[PDB]
Amino acid sequence: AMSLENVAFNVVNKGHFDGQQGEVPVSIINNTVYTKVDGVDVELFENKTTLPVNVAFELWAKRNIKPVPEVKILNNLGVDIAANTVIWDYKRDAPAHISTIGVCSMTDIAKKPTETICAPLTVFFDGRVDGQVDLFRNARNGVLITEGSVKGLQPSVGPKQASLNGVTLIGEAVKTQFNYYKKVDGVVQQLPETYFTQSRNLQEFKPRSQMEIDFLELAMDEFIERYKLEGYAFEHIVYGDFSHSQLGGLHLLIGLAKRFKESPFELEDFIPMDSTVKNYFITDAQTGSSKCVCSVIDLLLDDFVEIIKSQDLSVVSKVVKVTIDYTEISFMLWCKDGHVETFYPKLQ
Amino acid sequence: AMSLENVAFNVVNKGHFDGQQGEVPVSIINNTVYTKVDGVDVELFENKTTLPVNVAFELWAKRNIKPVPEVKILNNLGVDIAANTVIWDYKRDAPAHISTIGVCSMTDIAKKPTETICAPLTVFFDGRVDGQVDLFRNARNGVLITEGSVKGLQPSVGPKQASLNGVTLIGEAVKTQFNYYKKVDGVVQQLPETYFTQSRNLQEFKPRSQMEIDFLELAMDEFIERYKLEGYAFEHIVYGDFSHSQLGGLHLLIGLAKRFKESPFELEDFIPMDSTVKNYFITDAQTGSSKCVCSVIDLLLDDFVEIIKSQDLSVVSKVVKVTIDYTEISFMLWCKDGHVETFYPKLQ
Amino acid sequence: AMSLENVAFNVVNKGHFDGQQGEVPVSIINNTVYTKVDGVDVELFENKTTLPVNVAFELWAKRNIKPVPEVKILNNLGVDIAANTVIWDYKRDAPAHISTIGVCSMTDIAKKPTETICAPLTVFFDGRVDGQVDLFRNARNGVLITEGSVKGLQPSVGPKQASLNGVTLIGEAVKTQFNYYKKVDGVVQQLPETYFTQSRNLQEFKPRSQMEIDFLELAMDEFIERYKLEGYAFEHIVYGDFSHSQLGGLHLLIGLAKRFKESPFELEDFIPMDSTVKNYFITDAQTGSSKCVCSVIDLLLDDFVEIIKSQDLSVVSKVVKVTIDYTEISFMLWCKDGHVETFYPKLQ
Amino acid sequence: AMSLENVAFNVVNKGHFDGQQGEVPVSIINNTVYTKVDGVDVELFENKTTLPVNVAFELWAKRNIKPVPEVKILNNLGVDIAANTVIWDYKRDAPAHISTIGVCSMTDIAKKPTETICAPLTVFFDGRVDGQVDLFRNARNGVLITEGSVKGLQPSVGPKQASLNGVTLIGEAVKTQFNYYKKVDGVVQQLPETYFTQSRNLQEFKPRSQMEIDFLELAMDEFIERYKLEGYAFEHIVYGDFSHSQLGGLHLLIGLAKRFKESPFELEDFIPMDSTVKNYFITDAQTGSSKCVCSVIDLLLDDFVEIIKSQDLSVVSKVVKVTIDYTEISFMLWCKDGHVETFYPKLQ
Amino acid sequence: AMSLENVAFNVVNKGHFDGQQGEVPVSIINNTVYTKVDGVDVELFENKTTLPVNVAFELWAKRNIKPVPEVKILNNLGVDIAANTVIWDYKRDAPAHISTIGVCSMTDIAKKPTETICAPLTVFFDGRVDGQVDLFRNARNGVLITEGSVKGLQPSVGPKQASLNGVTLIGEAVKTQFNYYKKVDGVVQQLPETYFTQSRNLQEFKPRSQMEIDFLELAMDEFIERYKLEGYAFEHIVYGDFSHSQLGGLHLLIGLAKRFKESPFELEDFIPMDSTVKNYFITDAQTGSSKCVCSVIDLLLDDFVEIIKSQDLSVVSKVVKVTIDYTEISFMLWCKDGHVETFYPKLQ
Ligand SMILES: Cc1cn([C@H]2C[C@H](O)[C@@H](CS)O2)c(=O)[nH]c1=O
Ligand SMILES: Cc1cn([C@H]2C[C@H](O)[C@@H](CS)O2)c(=O)[nH]c1=O
Ligand SMILES: Cc1cn([C@H]2C[C@H](O)[C@@H](CS)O2)c(=O)[nH]c1=O
Ligand SMILES: Cc1cn([C@H]2C[C@H](O)[C@@H](CS)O2)c(=O)[nH]c1=O
Ligand SMILES: Cc1cn([C@H]2C[C@H](O)[C@@H](CS)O2)c(=O)[nH]c1=O
């Protein structure tokens, strides 16, 4: 017996939709949901989605509040819809998927993922919910996450981190590292060998290896010397060149974090969505060096060093394909005289 | 257990709110309420009110569907709020009153008119609803309508017509003529002797007396001759003078209806609400004669003739006060040499 | 190379989208599309849909401008989407279907109806477009209209009328009567024997048989006498009973048209969409007789007489199912002593 | 001392802006202006313009309420702005011009038309306002209307009709026929000899000559015979050909009015603004004959007969230029063997 | 061949409009532009301007991405429009100028600044764009910036800083100090001697002289002693007096920055736009001392000391005019017994 007033009751009393009975008076004005408290209107939700306001409010109240895979992982695995949950995309302030299954009458394409409409879609299944491992076993197309083994299914160890209420973290009190499984047309896939992005912020960047600690503490020349990185253009690619009007390199988040400690810069996120590679229009405040499309990836510095050191450096320009977050990332590799000139996630 | 989805269920299945259980999926976009039918959105309500869309939808669904007093009558009697009903104003496409009692959680100031918040307000009571005559006797301020006698209460016979779902009519299958009662400060008030406006339209105007039939069929000079109206300026007041740039007189609806048969005209209703006297910005299409503020009243021609023939014509200018629809309407009477020059509902 | 400015160029120069090259400056403000003419903004389109304004403008410009089946027929046949066209619903001022195929990048689920996403959906195909009969033979689910024979496919003769730019008409200069074909799960389905609604308006109702001419010209008792309709409750069902507060019967459009000639009435279309049976909240202006849910069907009076005269009248109450517009319409038949008491399209 | 509350006071009390002192409480919600009456909100203005609601409300209240040239005439004369008035376009529900002079602080480019910003613009001047003839003599660019002679200025007799509060009429109580004067680059320009469109509606079309009365009363063949119009393709051009899917000819409003008497048709005004030639997407209801772009002009039938009879008919196709409403209207003349095939206001 | 879909393609792929061919599907909902990515809507732009959303999106995509003069400088120089660029005002989130030249079809008044409409306007010209120095030489009214000498034109050295993508900076990798030139009615002006505001932020304030370093490091009494500022009321004007309910002085940004290090305060920017002098409604959090209109200017402390030390201190109150950012700034100077009481940028 779903209703706007019941969703609002749940938000006010339970912090989110919790299946509780009850109703609170609500008013809708433009794209905002309000409720009366002490005789005055209090805002419960402002719609930032392209869905109708009451519909978006319901999907947001029904968002998954357990650690879930980051949207970039789900997107890279081709997930179309989730089974009986809403994966809320905190970067877009919107549902990660267009439709739902057993969530909301306005967006539901089905009540159960066993309905024929779901068979062609890659349905996200959560092994932490009773019966969902079995539903995945019977599903034509799907992606499954579990905390442990599934009998007979060979797992893919996912990233250490997961998103919990829009906070990306490596769980200590909760498990965030999932086993991943994928079926395409009834066939359990062998998920590829993959690197994972680290999903760190610039403001609270923390190193996750001795190499990363050395990159942040050491000066450019002594780090490159210590790790034998001469000829790999880390001065351009990772540290960044701020000497010309066009900002040189700066494609690894760790390099942006090191620069951020010294001086600030503007990062215009012109396509604001979670993705393995992010594109920013960057303006360095200290120098005025800028770049319209600066592709940035947050790889563990050791993983980036392994990738660059594993390439043939004898060609002027070529595409280097690296599986990151289960997707194929194209990088452009530019070399001269057996040394790297630049290496960056391809802007295509 | 009120809800948007339950109000929508009632509208879809019962044509209005009928206390039925059930829910339909709804989407709100901007100021319109939609429901899904055959996979597509169908409009159930467009909010033309200053209330939030969902609140206005509920009051509209809960509108009174019995013949009720026309809003102009309620306004003239000082009605502030209705007891456990919504008087919908079909001319404003909005509730006739700001607040409610026992109707909707967002607009309710009380659940019952016996609550102390209602005591200072003139509450509308309907004797056709069980217990409402008793609530009127206990109310400090109120207006009561009944179909018959109330023991000990002196009645006022109201207009023949009432509004049924926005159609003003003299009931044949239903009763539309009510007894009216009013209380101010716990004391029943004597309602004055009053004329009533006829509530006719220009497009479908029908005469309601032999004098009115003669006005529409006869030529100006022979009507005035037949009814001995020489010296009462009906040529200006009722027929209208279209010979100058400023349209002369034309203050009785019957005169506008007679003119409308010959040639059309524009009537700008610049304050669009039901009132005993209406003000229009009129432009005559045939002549180009116009008037920014042309006060128009729809009185039965016999009643208007009785009013004008009952005035002293020996003063240049004076205010003539006539009780119409329970309100005192001020008219400006201009005379010269014992004859009327003009007589019009006095502009403010 | 689709664009808002190109769609606007087509609307301004061709009256609709006509595949022409060119661009006009456009401004979007709120839900309206404007273009500059003589230095000022001129409205090209007001969005009444739940789609984004620019998306709705494109689908509207790309609406089918040939005579097409009325939306009620498509809905009754289970049509979900149209192949490479937009069926515009002129009663809802919106696209008849949520998604498109080869029409607009924002609403397209596919470019061609042969894509696997279309297989589960009932795709509308138009034999007047080259290759669409072949696409229907290859489609798993679909509805096809043609002007002539399709080799081996058994046809269903559709209604005489079709909608041309929102005008329902029986074509004289164009063909409006189509052959209909339908497929479910890759199998051609036999369309049932059906009556067709006449799609007439109350304001411009025209009789289409000698019986219908006699119903409108003759008095109630002599019509019933002439057509031997004694005992079939036409007095209640067709003519309508306006003697009580609840309006009795009045379920055939021809009866509403006969009443409309004598006196007016309000018809609240509370679910405004094209359907075989319409539900209205009716208020008779002459009497004040009203009904919240008055189901009305526009059948040719001869067809309604054939239906009612073909029923067993020996049971108190039973459901009578009649195929009308390809859908099964349930009617409630109430009898007493071998005579009809009431017969109406059964309310849900 | 202009203000929103003062404009609203003027609208409520004077029917429009009348320079009166006073204020009324107003509320703005979305694009509508409301005022409180009897404790509830009453709509004073709904903004249909691309200006801010409060700005549009002020220009609308300050609209010219005297008979003014129809917007199509002003547009054809190149008018950009009006001197100290607002020409309201009643077909667009918006100001005819983007900017103002001495009207409203938000839209004013100047307080007086003598300011240098006005010199390049064609300013509309009204000889009925004191000092405006002098302002026209001092203006570099302008259009002047007067009721009589201006010493030394050669006049152009304008159309008989003018627009008074959105009603196009030939004044009887007011003057609607003006003398027109125009200046370009400080030099008075000779206005060309011109025909004038009649500005009639389809619903209330009235003939204005014996030829027009004969066209509406007589049958096609006897009218063409009486007026010796054999060989001028009036059967196609004026009467219209409804025998094929594409509606033939039908370019004179009088022909559409004659057809309208027999059967109705849909006229989609896809660029809704006043213009000498109008383009409609027409659908004939009787036949289903339709045309995406049907150019229609309302010329007096005698004027159209004079135009067509004054052309050389010995060429297959040529452009015929006719001055109508001061603008040069291009017509496409198609002939064969010394007879007209078609003649229509040439589509762009 | 400009279009919404092409502007969106450029934003998505190039970070801004870069003249690239291509189209992306877009949806417009209310004042926001979205594009489809991975089946879901991603926000590209939210309109904060008074222009139509699609128009503002285009001007924002076409903003100048080179270091440009800060809007306060352009405003102070009387710039009305820019030649073939958009100066985006990052403080108003809107275009700095109402109209454009060769930028966007909806806002363009001309395609080239040589068109007669541009001659009266002060057109901004950029010597870094080929041909713009020459266009300025031929322009009646304009402001020109260059990086070096223009033959024959005497330059005005502008501020050290410029705005690069909304970041005000003193360029190291790019040039931000321009030569300024101005023509008024075809005559090259002698730009006045001027101070420049420093355009610093409170959060990241950095001293730009030894005096400024001493002001931030030293205690009030020893700074005033070191720089011989006794009698100039720096205790009130620069340091600020927080001992009474009305906050005393505090008109130099450096003083606000020194206070900000110790304790925070609210600065309400009630007219949010770039200006030489800013007015704030300030509330000191530590003391509760507040001021509705606290004028603040960011001058180099040495420049402010030079200004105050160059005034006659023998009058109670007078206006002191100082050219700052090319505009005349009025300051109120209050003295008593040959000493300053207060000196502040005049609130007029
Ligand atoms: C309260 C509120 C939340 N949201 C979204 C933003 C975050 O993605 C997330 C936070 S729980 O939900 C809105 O969009 N509007 C709101 O008002
Ligand atoms: C359907 C509908 C109705 N109304 C109001 C208008 C009339 O006053 C009355 C008619 S039942 O209710 C709206 O305001 N919007 C609507 O959509
Ligand atoms: C001009 C226009 C049309 N439409 C819809 C209404 C009709 O169903 C149909 C008529 S062509 O198109 C709108 O919705 N808004 C418009 O402005
Ligand atoms: C009352 C009102 C008027 N207008 C415009 C429409 C007509 O062109 C004209 C009629 S006076 O003024 C609006 O736009 N909104 C309104 O509410
Ligand atoms: C993405 C975006 C930008 N803008 C404006 C803000 C800044 O002035 C500037 C930042 S590049 O552009 C908006 O107004 N809305 C937006 O969504």
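Start at 1 and count along the chain as shown; that gives each residue its number.
Header says: X-ray crystallography, 1.9 Å.
Keep in mind that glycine also has a Cβ here, set from the backbone N, Cα and C atoms.
If you check Swiss-Prot, you get these features:
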type	residues	note
ACT_SITE	C:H251	active site, proton acceptor
ACT_SITE	C:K291	active site, for uridylate-specific endoribonuclease nsp15 activity
BINDING	C:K291, C:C292, C:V293, C:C294, C:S295, C:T342, C:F343, C:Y344, C:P345, C:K346	uracil binding site
DOMAIN	C:3-63	domain 'Nsp15 N-terminal oligomerization'
MUTAGEN	C:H236 to A (Swiss-Prot position 6686)	Complete loss of NSP15 endonuclease activity
MUTAGEN	C:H251 to A (Swiss-Prot position 6701)	Complete loss of NSP15 endonuclease activity
VARIANT	C:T114 to I (Swiss-Prot position 6564)	In strain: Omicron/BA.2, Omicron/BA.2.12.1, Omicron/BA.2.75, Omicron/BA.4, Omicron/BA.5, Omicron/BQ.1.1, Omicron/XBB.1.5, Omicron/EG.5.1
VARIANT	C:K261 to R (Swiss-Prot position 6711)	In strain: Kappa/B.1.617.1
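Feature map: Swiss-Prot annotations on the structure.
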residue : record                                                              : Cβ contacts under 8 Å, 6 or more apart
C:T114  : variant position                                                    : C:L135, C:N138, C:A139
C:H236  : mutagenesis position                                                : C:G248, C:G249, C:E341, C:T342
C:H251  : mutagenesis position                                                : C:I237, C:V238, C:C294, C:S295, C:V296, C:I297, C:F343, C:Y344, C:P345
C:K261  : variant position                                                    : C:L216
C:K291  : active site, for uridylate-specific endoribonuclease nsp15 activity : C:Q246, C:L247, C:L250, C:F281, C:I282
C:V293  : uracil binding site                                                 : C:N279, C:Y280, C:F281, C:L347
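By the criterion of other Cβ atoms within 10 Å of the residue's own Cβ, the least surrounded of the binding-site residues C:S295, C:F343, C:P345 is C:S295. Among C:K291, C:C292, C:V293, C:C294, C:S295, C:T342, C:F343, C:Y344, C:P345, C:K346, the residues given in the record as binding uracil, the maximal Cα to Cα distance rounds to 18 Å. Chain B lies within reach of none of the recorded positions C:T114, C:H251, C:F343 when a CB-CB distance under 8 A is required. Within the domain 'Nsp15 N-terminal oligomerization' (C:3-63), the DSSP-based counts of helix, strand and coil residues read 20 helix, 18 strand, 23 coil.
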